[PDB]
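Before I ask anything, here is the structure I am working with.
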Amino acid sequence: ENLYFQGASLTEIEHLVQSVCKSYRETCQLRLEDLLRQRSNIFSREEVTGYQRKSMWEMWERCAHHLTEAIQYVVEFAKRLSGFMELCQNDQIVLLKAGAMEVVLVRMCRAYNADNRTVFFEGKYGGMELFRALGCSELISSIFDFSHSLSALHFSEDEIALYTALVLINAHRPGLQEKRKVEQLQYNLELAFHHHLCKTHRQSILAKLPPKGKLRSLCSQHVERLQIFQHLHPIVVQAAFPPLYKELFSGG
Amino acid sequence: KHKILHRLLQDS
Ligand SMILES: Nc1csc(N2CCCCC2)n1
């Protein structure tokens, strides 16, 4: 069915490296240069107050919609990924349901500026105070601290590409039917990723990378804060939340 | 209940 479901040679590993870096470039949502070309367009104190003055439900809707758009590009990355489409539909959904948010959280460090501790949100850079109306301060400081940690690693687009393929292709996801098939694909991508770090003299970041429990904690915290908002505003979720968001985080 | 993932995966 697919080459990456068996043992691959050094040459095949080299083509996987370029395949992943290619698939990523076609689905990154915003170019790194465009994101760096805005670091100076910061939201004003008046605009920050404007966000802070927005209702909790409005802030949640805006954020859920932005999360949904970013997740949609991650779905495209997955489809263009070598071996993902050769997996069954159950496994494709399992991997995307568990991995999509984790990929968005990793991709996010590009859109975060460690110098001023701001994130590119709705056209400009704003600090974590911009999201004060959401009513989940622990989650926002946890997402900023994580992006601050990944920012310290000085990732290249290629490194983000290779690592995000790994975050998604996880053979340990509960509910996987073809566990051995996902095990071989994960192995080949681990080889692909480690090959590039070796070739680029970047193997030192391997020990500096966050644990798999960190990405899980952030995803679980998101589902927790969503359950709390849903209890407060059930109609806002039902009527104004994107169906993809509800499918991934509310199971319908 | 929603199922948009099945559509996104099929749509090519
Ligand atoms: N649904 C949801 C919860 S927190 C969130 N984020 C916060 C960081 C910036 C983008 C939106 N979205």
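First residue shown is number 1, and so on along the chain.
How was it done? The header gives X-ray crystallography, 2.6 Å.
Note: Cβ is positioned from N, Cα and C throughout, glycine not excepted.
Sharing the record's features from Swiss-Prot:
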- A:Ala70 to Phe (Swiss-Prot position 327): Completely abolishes transcriptional activity (MUTAGEN)
- A:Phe121 to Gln (Swiss-Prot position 378): Completely abolishes transcriptional activity (MUTAGEN)
- A:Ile140 to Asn (Swiss-Prot position 397): Nearly abolishes transcriptional activity (MUTAGEN)
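Walk me through the surroundings of each of these features.
Cβ neighbours of A:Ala70 (mutagenesis position) (same chain, under 8 Å, six or more residues apart in sequence): A:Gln29, A:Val104, A:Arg107. A:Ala70 (mutagenesis position) carries a helical DSSP state (H, G or I).
Residues near A:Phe121 (mutagenesis position) in space but far in sequence (CB under 8 A, at least 6 apart, same chain), listed by position: A:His66, A:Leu130. Secondary structure at A:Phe121 (mutagenesis position), as computed by DSSP, is strand.
Sequence-distant neighbours of A:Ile140 (mutagenesis position) (same chain, six or more apart, CB under 8 Å from its CB) are A:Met128, A:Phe131, A:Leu134, listed in sequence order.
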Look up A:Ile140 (mutagenesis position) in the DSSP assignment and report helix, strand or coil.
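DSSP assigns A:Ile140 (mutagenesis position) to helix.
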